[PDB]
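Student: Quick one: structure below, then a few questions.
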Protein chains: 4
Amino acid sequence: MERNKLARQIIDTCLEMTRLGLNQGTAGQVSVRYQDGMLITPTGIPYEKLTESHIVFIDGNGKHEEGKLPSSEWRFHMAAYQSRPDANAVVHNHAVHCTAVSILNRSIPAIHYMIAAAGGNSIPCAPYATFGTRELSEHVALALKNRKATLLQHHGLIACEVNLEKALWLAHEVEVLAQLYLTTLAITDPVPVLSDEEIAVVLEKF
Amino acid sequence: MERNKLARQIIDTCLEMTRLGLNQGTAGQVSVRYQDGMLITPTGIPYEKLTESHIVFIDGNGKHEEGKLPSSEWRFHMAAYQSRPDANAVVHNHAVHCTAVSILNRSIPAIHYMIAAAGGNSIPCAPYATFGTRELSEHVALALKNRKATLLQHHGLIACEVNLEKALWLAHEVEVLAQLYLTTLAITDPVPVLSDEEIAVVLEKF
Amino acid sequence: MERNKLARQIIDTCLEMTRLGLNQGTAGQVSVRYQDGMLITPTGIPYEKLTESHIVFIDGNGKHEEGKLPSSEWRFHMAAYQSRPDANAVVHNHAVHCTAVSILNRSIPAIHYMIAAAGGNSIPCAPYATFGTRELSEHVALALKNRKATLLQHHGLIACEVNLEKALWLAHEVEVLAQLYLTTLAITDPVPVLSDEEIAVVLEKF
Amino acid sequence: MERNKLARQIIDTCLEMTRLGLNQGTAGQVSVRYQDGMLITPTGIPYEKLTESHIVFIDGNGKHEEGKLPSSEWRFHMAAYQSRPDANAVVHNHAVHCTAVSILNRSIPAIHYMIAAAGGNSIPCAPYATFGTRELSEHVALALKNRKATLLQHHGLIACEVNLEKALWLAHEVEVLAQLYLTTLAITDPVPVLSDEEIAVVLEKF
Ligand SMILES: [Zn+2]
Ligand SMILES: [Zn+2]
Ligand SMILES: [Zn+2]
Ligand SMILES: [Zn+2]
């Protein structure tokens, strides 16, 4: 569990995220819980030019390593870690279907049983606030209180989980749920949903 | 027709299914008829980490090999084999277009002549039941009585055929038919269909 | 211009067609004008298992080589060659956007200036007839009289051109035009089009 | 900063553009500012057959190198360079989502905060004019006065920036914004937008 191994995993997750079609250009970031803060990708540097040494350490006070510039969206990664003690990895991206649902400012309701993967019967959509601000951080911390993923209005998605593999897995599943919702919403509104009783059974079963 | 060769084919089918874009994360499973039961993929293990030895044997009584955990959705694979004696391979996935049609709880009608590939003039949609239950198994067995593929409401698709190659081929074709249906339904409802007389001619010709 | 070189080009075109996402499963076929008839892909054989020796010669009388089974849809390839003397290669596929427009039974109108690539201000849609019949062949021959591509109602697309490279290029462009049409039709009907005067200028310029 | 290095970058950008799904067939072109004019890709030659020596130099008077045929759409690349002195690279393509919005003749409004990447609160759509004409060039020069990207009605997109990497990055981002707009427009019209005050904050922050 050396820093370099965690750095490597972050980079591999970046590449896999792009592979899955969830990350376009320099939009996403991946972070992991580390010591008293986190390791996160830097600002600027395109993912394919990333090396272990580019990964940035930000302590619990929000001070980042010397000579490195963390992602411009680092603050809500720290908000996620402080809001959800169980979270050890965070994935943020601007995946198209998730982002399209965030533009409509809708939660994703229980249209499929895999919605329970994020912890309840919905995927919330936190209100808009300028990127990189403390206001945006507060909305994300409230949205993640009882869910492991949330949409961000006019912006994108944040997903957290116990490790990088699971966080990416969750982020992908939410993009699929988002695409199912938009595809069905174009045909019928509202879209048929499973009852809260049914989701309670699925939650227990998971 | 050794176990190891069948195991290899299952794994290759998994990889090909992901390649075709039908399988996201750990959602799908592939099984084959074997001896008095079946060989199926295990629960948990991501497809790219799968080795021959991970494949699970489940006998006709539903008892699985020691120390292996079969897919959580194994029961409806067994239901398919008992309902359709001619089926030797089963593919299940949560492909997005198929799943979106299953959310609307619609059958796919005869919008294209390749609908006859699944045996009739439609692709049915079996009613919802919690994953992994005997109730869900009963709905699938009734739906596969006269069709080789069925949608599962709020869930996904199941396709069966005489070998793995054909089962995957069928599963892909049904996802295409599903995408054609949703794309046209967004424009016009109902969507123009071929008559039952015409599908009878195609069926004879196939 | 040996047979084997033409066979190789056919196979490469098959692979490229699948690469471009125009060909799913065993749906498409590619043919070239040769001697007094044509060389076409066989029925059954999946594209990745195709070898030079699998390609089938069908003479001008419709008699095919001994021991080989031509595509089930060979007859409308012959109809294309007899209707358009200038055509030396034919591509048929069931590309999703083209096929979705064929289900609506609509021509694609002049929504983009590249529509002129197929010879006029539209992409026609020939009426449905059972696959492999002489009736279907007659509809295709009438549709290709003044266009190099046509949709086939409830079925797919046929594109022809002076060589394989250009035929595939045309088939791809028509699938893009089809996707533009369906994407815009979902928002507004009718879709804005360029005038016949404007298309006449583009045609001259090409 | 030799000619050959710039030629190589152009070719790599072509390949990357096709990789990202923004360039179909021979539709796009890439140019760079060079000496008193520009280097641009040639007409005809498919991107995968392009070599350093195929790249064409066009001086400030519009005279192109001997024995080479520049892209048929070179004139609006020159218009971009003369309208925006800061632009050193230009990307043009007929990306499907951008082109679909250009068919509707709509600007893309501030549905996402990344709209500020092109310089303001919108992506304009310049009026139609026949490809390759001076009229089309004038519309593009007016549209790029205060934006780094513009749609071209019934045609496609043009994006410019300080280097090839950034120009392609911008072109990709605009295609994502276009897909978000069409996906949301199919559900609701008008689509929710951020206020001009909010975009002013984002612009300052960038
Ligand atoms: Zn963001
Ligand atoms: Zn399932
Ligand atoms: Zn066909
Ligand atoms: Zn153009």
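FYI, residue positions are counted from 1 along the chain as it appears here.
In case you wondered, yes, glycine gets a Cβ from its N, Cα and C as well.
Positions annotated as active site, proton donor/acceptor by Swiss-Prot: C:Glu73. According to Swiss-Prot, the Zn(2+) binding site annotation covers C:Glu73, C:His92, C:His94, C:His155. A mutagenesis experiment is reported in Swiss-Prot for this position, C:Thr26 to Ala, and the note states: Decrease of the aldolase activity mostly due to a decrease of the affinity for L-fuculose 1-phosphate (Fuc1P). The mutagenesis experiment C:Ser71 to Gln is recorded by Swiss-Prot, whose note states: Loss of aldolase activity. Listed in Swiss-Prot is the mutagenesis experiment C:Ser71 to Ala, annotated as follows: Loss of aldolase activity; when associated with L-29. One entry in Swiss-Prot concerns the mutagenesis experiment C:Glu73 to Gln. Its note says: Loss of aldolase activity; when associated with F-113 and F-209. Experimental mutagenesis at this site is recorded by Swiss-Prot as C:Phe131 to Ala, annotated: Has a slight preference for the D-aldehyde and shows an inversion of the diastereoselectivity. Loss of aldolase activity; when associated with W-206.
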Student: Among the recorded positions C:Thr26, C:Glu73, C:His155, whose Cα is within 10 A of the Cα of C:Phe131 (mutagenesis position)?
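Tutor: Close recorded positions: C:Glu73, C:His155.
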Student: Find, among the binding-site residues listed as C:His92, C:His94, C:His155, the one whose Cβ has the highest number of other Cβ atoms within 10 Å in the structure shown.
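Tutor: Top count of Cβ atoms within 10 Å goes to C:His92.
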Student: Neighbour count, 10 Å Cβ-Cβ cut-off, for C:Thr26 (mutagenesis position): what number do you get?
Tutor: 16
Student: Using an 8 Å cut-off from the Cβ centroid of C:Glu73, C:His92, C:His94, C:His155, can you name the remaining same-chain residues around the Zn(2+) site, in sequence order?
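Tutor: Nearby residues not in the site list: C:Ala27, C:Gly28, C:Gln29, C:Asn93, C:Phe131, C:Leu152, C:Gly156, C:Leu157, C:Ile158.
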Student: Test of understanding: give the count of other CB atoms lying within 10 angstroms of the CB of C:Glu73 (mutagenesis position).
Tutor: 23
Student: Looking at the mutagenesis positions listed here (C:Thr26, C:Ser71, C:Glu73), whose Cα lies nearest to that of C:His155 (Zn(2+) binding site)?
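Tutor: Checked the mutagenesis positions C:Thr26, C:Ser71, C:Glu73; minimum Cα distance to C:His155 (Zn(2+) binding site) goes to C:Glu73.
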Student: Sort C:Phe131 (mutagenesis position) into helix, strand or coil using the DSSP assignment.
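Tutor: Once the DSSP labels are grouped into three classes, C:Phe131 (mutagenesis position) ends up as coil.
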Student: Rounded to the nearest Å, what's the C-alpha distance separating C:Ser71 (mutagenesis position) and C:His92 (Zn(2+) binding site)? Just drop the number here, would you?
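Tutor: Between the Cα atoms of C:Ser71 (mutagenesis position) and C:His92 (Zn(2+) binding site), the distance comes to 11 Å.
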Student: With DSSP assignments reduced to helix, strand and coil, which class does C:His155 (Zn(2+) binding site) get?
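Tutor: Coil, per DSSP.
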Student: According to DSSP, which kind of secondary structure is C:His94 (Zn(2+) binding site) found in, if we only use helix, strand and coil?
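Tutor: The three-state answer is coil.
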Student: Which of the recorded positions C:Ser71, C:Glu73, C:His92, C:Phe131, C:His155 have a Cβ less than 8 Å from any Cβ in chain B?
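Tutor: Listed recorded positions meeting the cut-off: C:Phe131, C:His155.
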Student: Mind giving me a neighbour count for C:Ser71 (mutagenesis position)? Other Cβ atoms within 10 Å of its Cβ, every protein chain shown.
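Tutor: There are 23 of them.
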Student: Provide the number of Cβ atoms within 10 Å of the Cβ of C:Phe131 (mutagenesis position), excluding the reference atom itself.
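Tutor: Excluding its own Cβ, C:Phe131 (mutagenesis position) sees 20 Cβ atoms within 10 Å.
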